[PDB]
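Only one structure is covered here, and it is reproduced in the block below.
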Amino acid sequence: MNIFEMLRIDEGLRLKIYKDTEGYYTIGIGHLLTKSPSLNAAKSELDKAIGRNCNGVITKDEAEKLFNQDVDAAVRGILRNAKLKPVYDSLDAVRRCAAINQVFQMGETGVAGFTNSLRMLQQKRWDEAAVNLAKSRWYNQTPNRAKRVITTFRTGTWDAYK
Ligand SMILES: Cc1cccc(CN=[N+]=[N-])c1
């Protein structure tokens, strides 16, 4: 297991524009196109991202290319964030993957309310962190995925992904 295999499990792979769990137009491996309800605005973003007129459809190679870009930008983002970087750098490689996964799903603004979980993770209070992480909109809206990510934070193993 690694961050790519992990996010591939959590995000799936779809080659035609679809709506994610939040009802937002998305493609590939969880590549968010826009929060706009206009399918045409979504198609424009797609074409912009890929560099050709896609008419709502991409190839597996194209999906994987966006995925590489999206994972890279998630990591680089964490590193640029004064609140996130010290916690990230305190973690082992497996728990780092959990962090990338959560940021990928929620965004940096997404995790602004996780100050208390972040502190417990920095302290390596793993069970307490895991309890605190689940007290969230995130957990309630996507519990199956959040359970896997939280188990990864709790244990530093890949047990939840097999
Ligand atoms: C950068 C980073 C480190 C640890 C956890 C998370 C996800 N949000 N929380 N808690 C992000």
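We number each residue from 1, going along the chain as drawn.
Method of determination (from the header): X-ray crystallography, 1.6 Å.
In case you wondered, yes, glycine gets a Cβ from its N, Cα and C as well.
Here is what Swiss-Prot records for this protein:
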- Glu11 to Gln: Complete loss of activity (MUTAGEN)
- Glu11 to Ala, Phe, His, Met or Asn: Complete loss of enzymatic activity (MUTAGEN)
- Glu11 to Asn: Loss of 84% of enzymatic activity (MUTAGEN)
- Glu11: active site, proton donor/acceptor (ACT_SITE)
- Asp20 to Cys: Nearly no effet on specific enzymatic activity (MUTAGEN)
- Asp20 to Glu or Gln: Loss of 99% of enzymatic activity (MUTAGEN)
- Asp20: active site, proton donor/acceptor (ACT_SITE)
- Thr26 to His: Facilitates transglycosylation more effectively than hydrolysis; covalently bound substrate (MUTAGEN)
- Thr26 to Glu: Complete loss of activity at neutral pH; covalently bound substrate (MUTAGEN)
- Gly30 to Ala: Almost complete loss of enzymatic activity (MUTAGEN)
- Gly30 to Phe: Almost complete loss of enzymatic activity. The enzyme is destabilized by 1.5 kcal/mol (MUTAGEN)
- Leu32, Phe104, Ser117, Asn132: substrate binding site (BINDING)
- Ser117 to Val: 50-fold decrease in enzymatic activity (MUTAGEN)
- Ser117 to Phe: 10-fold decrease in enzymatic activity (MUTAGEN)
- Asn132 to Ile: 5-fold decrease in enzymatic activity (MUTAGEN)
- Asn132 to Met or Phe: 2-fold decrease in enzymatic activity (MUTAGEN)
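Feature map: annotations from Swiss-Prot on the structure.
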residue: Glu11; record: mutagenesis position; DSSP (3 states): helix
residue: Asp20; record: mutagenesis position; DSSP (3 states): coil
residue: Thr26; record: mutagenesis position; DSSP (3 states): strand
residue: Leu32; record: substrate binding site; DSSP (3 states): strand
residue: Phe104; record: substrate binding site; DSSP (3 states): helix
residue: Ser117; record: mutagenesis position; DSSP (3 states): helix
residue: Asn132; record: mutagenesis position; DSSP (3 states): helix
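Nearest Cα neighbour of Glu11 (mutagenesis position) among the listed recorded positions (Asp20, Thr26, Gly30, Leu32, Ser117): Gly30. Counted over all residue pairs in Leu32, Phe104, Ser117, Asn132, the record's binders of substrate, the longest Cα to Cα distance measures 27 angstrom. Across the structure, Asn132 (mutagenesis position) and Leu32 (substrate binding site) place their CA atoms 27 angstrom apart.
Filtering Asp20, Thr26, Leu32, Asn132 by Cβ distance to ligand 1 (under 6 A) retains none of these recorded positions. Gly30 (mutagenesis position) sits 8 Å from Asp20 (mutagenesis position), counting Cα to Cα. Of all the binding-site residues listed here (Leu32, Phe104), the one with the fewest other CB atoms within 10 A of its own CB is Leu32.
Between the mutagenesis positions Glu11, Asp20, the minimum number of other C-beta atoms within 10 Å of a residue's C-beta occurs at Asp20. For the pair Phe104 (substrate binding site) and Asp20 (mutagenesis position), the Cα-Cα distance reads 13 Å. Sequence-distant neighbours of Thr26 (mutagenesis position) (same chain, 6+ apart, CB under 8 A from its CB) are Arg14, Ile17, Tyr18, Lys19, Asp20, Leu32, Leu33.
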